[PDB]
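Presented below is the structure to which this report refers.
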Amino acid sequence: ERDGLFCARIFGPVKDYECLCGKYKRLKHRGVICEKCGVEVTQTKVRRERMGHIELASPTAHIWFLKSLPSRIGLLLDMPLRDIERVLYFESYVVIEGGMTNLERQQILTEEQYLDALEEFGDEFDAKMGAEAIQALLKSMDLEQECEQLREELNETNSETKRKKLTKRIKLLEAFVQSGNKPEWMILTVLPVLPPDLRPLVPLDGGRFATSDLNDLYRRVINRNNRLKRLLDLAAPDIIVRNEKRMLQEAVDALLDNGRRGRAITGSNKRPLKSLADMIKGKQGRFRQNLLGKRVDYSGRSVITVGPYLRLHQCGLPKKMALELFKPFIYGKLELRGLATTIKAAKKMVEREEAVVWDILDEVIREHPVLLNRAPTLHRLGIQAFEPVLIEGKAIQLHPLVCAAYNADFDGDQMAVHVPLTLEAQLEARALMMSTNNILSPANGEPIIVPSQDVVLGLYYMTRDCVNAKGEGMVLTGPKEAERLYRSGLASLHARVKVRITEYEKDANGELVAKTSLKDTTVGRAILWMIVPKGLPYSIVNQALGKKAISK
Amino acid sequence: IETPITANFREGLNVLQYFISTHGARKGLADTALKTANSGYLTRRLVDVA
Amino acid sequence: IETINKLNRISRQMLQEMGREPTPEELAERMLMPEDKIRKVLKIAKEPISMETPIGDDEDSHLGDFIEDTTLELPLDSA
Amino acid sequence: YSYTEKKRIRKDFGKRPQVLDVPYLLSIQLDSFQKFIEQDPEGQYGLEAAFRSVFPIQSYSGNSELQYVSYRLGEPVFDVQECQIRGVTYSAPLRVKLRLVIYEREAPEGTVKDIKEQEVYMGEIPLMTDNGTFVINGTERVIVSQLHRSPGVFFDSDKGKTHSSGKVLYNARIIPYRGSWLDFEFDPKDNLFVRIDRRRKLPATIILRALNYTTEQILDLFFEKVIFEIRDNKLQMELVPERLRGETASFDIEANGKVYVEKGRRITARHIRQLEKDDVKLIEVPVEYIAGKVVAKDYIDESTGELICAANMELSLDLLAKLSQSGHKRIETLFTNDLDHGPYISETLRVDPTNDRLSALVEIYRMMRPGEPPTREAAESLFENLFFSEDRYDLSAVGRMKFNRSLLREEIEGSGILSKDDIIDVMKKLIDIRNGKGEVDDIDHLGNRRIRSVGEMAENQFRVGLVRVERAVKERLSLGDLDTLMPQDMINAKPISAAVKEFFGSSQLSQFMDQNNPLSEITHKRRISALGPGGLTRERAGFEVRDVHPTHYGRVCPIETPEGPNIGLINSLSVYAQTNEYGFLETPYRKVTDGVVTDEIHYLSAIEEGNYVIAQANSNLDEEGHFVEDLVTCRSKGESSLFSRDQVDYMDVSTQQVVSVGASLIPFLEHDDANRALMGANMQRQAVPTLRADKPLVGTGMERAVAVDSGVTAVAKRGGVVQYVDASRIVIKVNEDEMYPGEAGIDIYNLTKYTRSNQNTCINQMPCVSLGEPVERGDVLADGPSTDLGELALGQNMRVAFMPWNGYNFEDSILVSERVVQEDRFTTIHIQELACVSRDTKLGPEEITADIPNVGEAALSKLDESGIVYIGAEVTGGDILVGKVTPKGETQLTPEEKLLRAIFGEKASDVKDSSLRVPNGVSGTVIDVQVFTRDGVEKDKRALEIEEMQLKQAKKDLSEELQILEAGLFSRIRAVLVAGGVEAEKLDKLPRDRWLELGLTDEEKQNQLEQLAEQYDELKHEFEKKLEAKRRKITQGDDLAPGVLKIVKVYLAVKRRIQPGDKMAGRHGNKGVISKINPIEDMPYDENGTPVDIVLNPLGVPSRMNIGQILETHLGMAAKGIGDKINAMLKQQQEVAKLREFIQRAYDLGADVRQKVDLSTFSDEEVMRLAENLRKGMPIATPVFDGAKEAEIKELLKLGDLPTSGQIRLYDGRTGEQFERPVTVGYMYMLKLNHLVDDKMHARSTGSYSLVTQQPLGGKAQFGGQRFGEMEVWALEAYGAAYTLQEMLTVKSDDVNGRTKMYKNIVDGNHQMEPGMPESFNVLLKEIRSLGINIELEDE
């Protein structure tokens, strides 16, 4: 409608550069106000960054300015919350400023007391109802005089409670003065309207309409404002005016903070509407759902797989992940070499799954980082980067040694895959969050690899001894001879066999010291020493290798 | 409990000992399942502080 | 609103007499009006659904993000 | 022994005999459904109680009334199959007989003015099938066993954690069924406070004063009176000698004698009995003892006339002097001296400022609704309607019984409202418990909570609907005319039907039936949920409620409940438990009379269980005699101890009475942990059927009952000779003993093939009976989706070896072989629904045209002239299924596209392309399409094809029945003609339809022939009427959603073979995942014939404190050895007698067996069929908590010519080396959840976004991005990375310009970021500005 909530004249056009009546085609016409509908031909995103306003008849007190602790309104006015509540809800009248010596500012009178005091005097007893009285009091009050009075009173008495109260009041007054705000701005005469894009009204797929509770709240507020205007224009009685003002105050409250001081407004079916206070304060609010963490493009979730099939800084990914995430790079490097005509044809060629598509994807995945995630991400090791390799089976493989880093056992969990696009992010993921660079835990200087695997138990068994059964009673020259003797199927890895171990120790400057001697050991321990490079002593592997042993 | 279990999982158990250990097993399970959230709240607080 | 109220009062007697939902053909024959008007009234007379209605039995995810944005274009057509 | 048991016999290792009868699993459901509907004039159950409590209704005038007579249940309109296919709510109409009786205003009781009666339709009520499904909108929903507390009074104590000094306080809550609860709590100031609906705390005496009670009456009812006498110089009292318990004597007690009690010493028991034997009557007590007490009654002044001293006043010297001068020498004083009593009511009276009943009513009215002036009439009416109203305040008959049992009353039946003495008795019991006499009631006790079933929920919904409709009737009757208005136009059927539909479609209890396997349906219908409306919430639940109470023995299964936030809240009802008429769970026991266990069974509740003693089922039965051990272990009051023979009261039936089926199906339950058993039960109830169902080798003894009570198999209600067998229809001839003379003795059963559910799988009914095999009542003629012959086949039996590998059994994973995939093992069938709807727009009607622009022959070769895929076509993800076009208006185009169109010169008509496509990665085959249109739109020559196909598929069973009946009638006519005359050669040559035209002699045979002709005509008319009714139902079954022209459902079927990425587990809970599929060559193998198929991980097995799968593997190895021996003996034709002897010797191996195998009475063909069935290994069974020891396992291994150790070395399929230690190998039964990697895996780069935030959506169906929470943000902050965080946050979630610039740079090969401003930040700024806050781009 030409005067509705999301009217095209106030908030701009609905479609992309199109008027209301569909007359202003030829997008060239920009900024031309129509004579029939009056719609400025602009883009659709204009409605996103603009808002409206509502002209109210009677001023309204901001609910969250006095309901929020410690009731800053009552602190600035030196009045408890019950009194300002009785004043705002039109339960009792308050004296704004009394020229006579009978009463002064901040004096409450009931219905009978007001009538008794009004029949005696006249033309000097200033008293209004709720919001108007509070606005007049905030306008007539002086901040400097009150600050001077408080500073003079604090020098005389030093009562702890009263001193702290006056100190907090002086702090609030000084902050209000230095902020440059005006006390008249506390009341509300013209309230803003939420942009139409933040409160959408689109038809659902089921042939029905999906409305918003904020639209209903704004409609209620507008209806109450129109009723108040019609009552004021027709000289409504005092009781009806008070009731309408109370209803308008309740509507403003429900629009700002729906149902926290009393009973919430009944919603559509059974549940009450949520207001902006619920969208800001609640756990499902915008802060911890669209600012800190939210949905991200170029992402995926997949199932884990149990098999190394690669090296430490590499992981196994199915063809599809890059089937759906690396397609922009596919199109880019297709336009690079020119194997495809256009992007629209390259999309169809990828949808046909040709062999050249996979041949190009193999180069797309060549040396490309990818972030793996396990929910929840408690410590730093929950976010690491690797490089994928195309395999069969549509489940992502996980590194065996990062099971203690992600704290995710192979019981059928789900891993998150993310792809960095910018060279900056790719380089900072390749350098910083690599499994080779980040090997220690952030908690202590110990290696985070404290493993499971009765496989490793069998390693420990290799590092064990046994009976003197067939195979013991020889001497071997090096670990390779023991490896050959064990692989040929001649003896076990428990034979007490002296091995000619050539051990290397670091020098005082950083060089290596070569020394060869015989060591009484077994075959498995010799194989383990062979696995150990030429940079560690032999006295550490000479004992049983358990959990703490391999950790050390 | 005053009367403990005498058998083990190798020779088998009866209904009494199984029912008397189940209410402790599920008790611990519910305890850790409810504390996995208090731990997350503590992590949230510690991240917000520092 | 008056036409909808009359149609509802007629459907109330139709369901009391027959026991089944009132068919549009019989309603149009009794109202002496074409079926197009009855169809349009039955289509328009529907209360809009709220935006915070939970999709499932659990009150975990509401209807906040369940509708796709088919108004603006996508990067594909832009490129 | 039935034929289903004769096909194959399960070796049961039962130590104790089974004397009870296995009850029906889904018994509570059907019992409640009957009690809610079945007509009962004397029973107050369901609609009867509803119309008895609501009607007769009284209006304000009281001249016209509406009385209830009875109700009538309608007939089902459509069949269950039609309601499931189309989507119509299966229900029956309801007709209630209501009488309108109008009295006269002139005559006092003149009721001869208007008396009418009529049947009114109040709406439809959804019925229940044999299984228990609720067909709502074409979906099978189920409401299941809400758990709440029984209405009554509950006394509890505060176990600290909220106090000021640390004093144990008490409270008593009244839980009603409809109304507001009352809470009587003890204030830490030793005061009794009352709360109504948790609004405001009032004194405890205001409610008593509101019931017309004075102070003296309250003091007399609560406290006791003691008489004090005075004769001008003394203070004598009638002291009872048994009241001096715990009283310090402050004077010398002298009662006509010497000093009895010394001054300073307390009163002892010996002094009590001495003074009692002395017969003390009067004691001269000093003045200090009396001065300081509280009077009981009001002593008026006979001289003046005013009140000298009122009640509840402390005594003093002047008061005693005035009372002595007035003449009151019989002072009645209360007795409050020690902990035996308490002056709490006195303090309550002192605090309470009210004086009379009027002030009490005023205070109650001010508390209930503040801000309103209190009036006498309105307050009195409110106080009478809140609690003293029958239609408003009434809990239950069970509620009244519980109230009387709590107050220790004698009668268990009373009124529905509370009286003036019930509250007084409750307060007296509460103060007695406070004094230290009673006991605090427990909440976890089953005697304090109850279950609300389908019947009670439906009754509550009907009560709400009837209250709403009676409010409407009261609104409509007080204004309308009493003569021209009919009762059919006053009552509207919209509110009741709307409430019923809301309850059956959107309530928390109404959940979709998990139809993965029949075991899931059983454990879901036999569930008990404590979440939903009426009970506690997910957040309110704490630790004290979720713990298993010792009273849950044999009632609630403690090892079957979903984990996470719903742990210990939604449990499984045990097998032998049953819900009585009061709503409490009970378990059948056996009477023990002086050690002799008889066949007498008595059901006991929790309160009745906590009083007697129960002996466990492990006691040895001495051939129907007494106990063997002198000290038998038994349980009572929550403690187990050794009792003698005469101390045994009841005995349990078996050991499976505590654990339900879904958790007791484990072969070895006592060898597993509680958490392990819970996880195994969950993995078993969430299992998925396979392609070829095979019975499990290891199992239990109650699987037959579950398979026959699941209701998915063919239930033989009569039993007889099966005549015709087919893949979809089976007929069976009922025997002459059960054949009724009225109807025909032939039963037809239609096999439901590939039924659609909300858990899409392969749901079919495969026939099992052959041609010429008779069956009896209670057999299985056809199996289901996950049921084998007489058993419930969930997964599949495969070989499993416990040994490490090169990393394929890293952490509790599953490594499989290639033969599993080659033999189609672990293969399912998925059915994905795809619905294309046709809706007309505001600018153009919607049409369906096969001709789609920009579509070649590739996509049109598999489409009909209308645009529908041929039934039987194999499609791949990306093909168009339904051709739908939309008219498009004049759309503006960019000058580039205009120049391109001018260059090419093509037409390019404005027609949208909104046709339905197959989702990516889905290559399957369409089973059958369904086209649903409204009555206005014509079928358009397309639905006619499927309609004719359905009609050809139909008219089969009806035609066969008609032909059989006609043949029987012709045989009867031939028999009558033979009995009448000699007609043998002139009947077969003549046609069958020309037998009624032959005219015989004028005798009784002519009349018989005429009667038979009339019967044939009646049968033909009945067939024609049935055909007309079927056609009418088909015609009227064209209901469509408003604003919808046509709906085309595809129901695409996909094979989805086994591939790595699926979760697999067993019954003990060995959950994992398919690591890889290695070929049969690279797998370990045995010495002779059995290569290893599955390799498990022995890492996490010994750490989870459960043997389990080890014993299962050993028993499976024994069964496989027995089966291999049977197969080897069957491959030769040596002798059938040798096979019989071997089978007998194998089945008679158990020393103490429960069931004796009878094989000598079987024939040769039966033994051959048994051997052919056991070729795949004999099914070994064992009861719950009663498993065979290791000795019996070793004996069974030795029987099948296997090593007694059960651990055999293997050979590696890669190098061929022999391992050091042998390997534990054997057959096991593996299962798998849905957990499909095709559905779990979901990734997207670009796509649809949100509206308010322009952010991607979340979910597989949504096809959107993935959530990036704050934990990953903190992890990135801990790192030195700064670009990844911002790239994921701002230019991938909301900023359209940034993401489109990045896309343009990537498609052109630039890899540039160019960050911008987040749209979510702008949204937050606008949201903050909406509140009236100024934030305007603070620059540098």
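Quick note: numbers on chain D are straight from Swiss-Prot, i.e. 3-1342, in order.
So this one's electron microscopy, 4.5 Å, going by the header.
Every residue, even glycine, has its Cβ placed from backbone N, Cα and C.
Quick look at what Swiss-Prot lists:
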type: MUTAGEN; residues: D:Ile561 to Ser; note: Resistant to antibiotics salinamide A and B
type: MUTAGEN; residues: D:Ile569 to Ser; note: Resistant to antibiotics salinamide A and B
type: MUTAGEN; residues: D:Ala665 to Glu; note: Resistant to antibiotics salinamide A and B
type: MUTAGEN; residues: D:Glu813 to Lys; note: Disrupts the enzyme's active center
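Between the alpha carbons (Cα) of D:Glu813 (mutagenesis position) and D:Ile561 (mutagenesis position) lies a span of roughly 25 Å. The CA atom of D:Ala665 (mutagenesis position) is located 7 Å away from the CA atom of D:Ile561 (mutagenesis position). The mutagenesis positions under consideration are D:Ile561, D:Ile569, D:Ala665. Their Cβ neighbour counts within 10 Å are lowest for D:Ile569.
Proximity to chain A (Cβ-Cβ distance under 8 Å) holds for the following mutagenesis positions out of D:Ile561, D:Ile569, D:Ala665, D:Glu813: D:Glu813. Note: the CA-CA distance between D:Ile569 (mutagenesis position) and D:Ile561 (mutagenesis position) rounds to 11 Å. Under the three-state DSSP scheme, D:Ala665 (mutagenesis position) falls in the helix class. The local packing around D:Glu813 (mutagenesis position), expressed as other Cβ atoms within 10 Å of its Cβ over all shown chains, amounts to 19. With a threshold of 8 Å between Cβ atoms, the mutagenesis positions D:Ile561, D:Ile569, D:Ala665, D:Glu813 that neighbour chain B are D:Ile561, D:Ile569.
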